[PDB]
Amino acid sequence: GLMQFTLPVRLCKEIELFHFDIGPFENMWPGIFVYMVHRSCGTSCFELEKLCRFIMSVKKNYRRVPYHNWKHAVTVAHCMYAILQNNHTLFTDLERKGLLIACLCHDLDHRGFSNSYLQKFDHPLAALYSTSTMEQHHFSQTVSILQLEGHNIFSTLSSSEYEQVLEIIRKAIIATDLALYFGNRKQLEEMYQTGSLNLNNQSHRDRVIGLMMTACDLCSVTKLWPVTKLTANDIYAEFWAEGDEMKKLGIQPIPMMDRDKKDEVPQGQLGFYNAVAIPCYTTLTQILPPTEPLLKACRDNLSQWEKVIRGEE
Ligand SMILES: Cc1nc2ccc(N)cc2nc1C
Ligand SMILES: [Mg+2]
Ligand SMILES: [Zn+2]
């Protein structure tokens, strides 16, 4: 119980910043996550025996794909940490517990293909789950691992506290479905502007946790430019594998997934920053002022992509 996780000095300082990169040493990532749980939640929130067993089973259930991998899990959870640490007083003990676990679990057993490719392939998961296919699957894998002997990190919570946290994790994981993000943010936009946004209203909290989940999930666009640029190669490697698979089903994929159309990537990233990322970090900064460093980093990276187009890189 008097066993604190610590980090080397550079990490101990940088981990507190939104643009922290967790590094290329896979074996440090579990202790990075536990470090974050201990400061966000307490040394008490979890039995360390069960937490570590849980962390290693989650690691095991992420596949070896270019982007939707164990590194993405820990990276999304570190963004959620930065958010929770800059908005201390706005979140319950249960939400702090649940959200770091939702982030680590949010892409469990991802194969690197979109909901669309699952529906066109006619994958069984697409008969089981007609919308948010992968995300209902990621939530299912999360419950599965929570139910393995010695893996129930929530065992100490009341029957009703247990139901509440599992409901936070489910809504948090479904929200990562980017097809749901647009309406969710448009609603937060109106609510904030017309003045009816209210964090005592649970349905409004749900929406705000959803937008945070989208923000953490897209956090590649909020890093230092060389991290953003190198992550985008991993992202596109999956996109082009999916477009190849489309071509194999006899469907011309969208250009963004066509490896014959790499020339259009910089313009495709502009759309993405303008249609998705900038609006996401804007509404987040309005609802949660301390998260502004994410909007600023996102704007800096749009300008780096504009520079790529203008052939200055
Ligand atoms: C950088 C980046 N680019 C994207 C382009 C398209 C898409 N659907 C999702 C994307 N997500 C990220 C994080
Ligand atoms: Mg996902
Ligand atoms: Zn993700």
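In order, the residues displayed for chain A correspond to 724-1036 in Swiss-Prot numbering, which applies throughout.
Structure method, as recorded: X-ray crystallography, 2.2 Å.
Any Cβ shown, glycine's included, is placed from N, Cα and C.
Look at Swiss-Prot and you will find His791 tagged as active site, proton donor. If you look up Swiss-Prot, you'll see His791, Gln992 marked as 3',5'-cyclic GMP binding site, on the strength of experimental evidence. Residues annotated as divalent metal cation 1 binding site in Swiss-Prot, with experimental evidence given as evidence: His795, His829, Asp830, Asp940. Positions annotated as divalent metal cation 2 binding site by Swiss-Prot: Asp830. Quoted from Swiss-Prot, the note attached to the mutagenesis of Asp830 to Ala states: Loss of activity and of zinc binding. Under mutagenesis, Swiss-Prot gives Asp830 to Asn with this note: Reduces activity 1000-fold.
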Quiz item: Considering the recorded positions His791, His795, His829, which residue's Cβ sits among the greatest number of other Cβ atoms within 10 Å?
Solution: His829
Quiz item: Can you list, in sequence order, the residues of the same chain other than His795, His829, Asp830, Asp940 whose CB lies within 8 Å of the CB centroid of the divalent metal cation 1 site?
Solution: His791, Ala796, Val799, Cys826, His833, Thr899, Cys939
Quiz prompt | Residues satisfying Cβ distance under 8 Å from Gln992 (3',5'-cyclic GMP binding site), sequence separation of at least 6 | solution = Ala955, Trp1028, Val1031
Practice problem: Calculate the distance in Å between the alpha carbons (Cα) of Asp830 (mutagenesis position) and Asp940 (divalent metal cation 1 binding site), and round it to a whole number. | Solution: 10
Self-check item: Rounded inter-Cα distance in Å - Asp940 (divalent metal cation 1 binding site), the residue listed as 'active site, proton donor'
Solution: 11
Practice problem: Provide, as an integer number of angstrom, the distance between the C-alpha atoms of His829 (divalent metal cation 1 binding site) and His791 (active site, proton donor). | Solution: 10
Quiz prompt | Residue among the recorded positions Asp830, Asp940 whose Cβ has the most other Cβ atoms within 10 Å | solution = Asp830
Quiz prompt | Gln992 (3',5'-cyclic GMP binding site) - helix vs strand vs coil (DSSP) | solution = helix
Exercise. Around ligand 2, within a Cβ distance of under 6 Å, which of the recorded positions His791, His795, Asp830, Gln992 show up?
Key: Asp830
Quiz prompt | Where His829 (divalent metal cation 1 binding site) sits in the secondary structure, as DSSP reduces it to three classes | solution = coil
Practice problem: Work out the three-state DSSP category of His791 (active site, proton donor). | Solution: coil
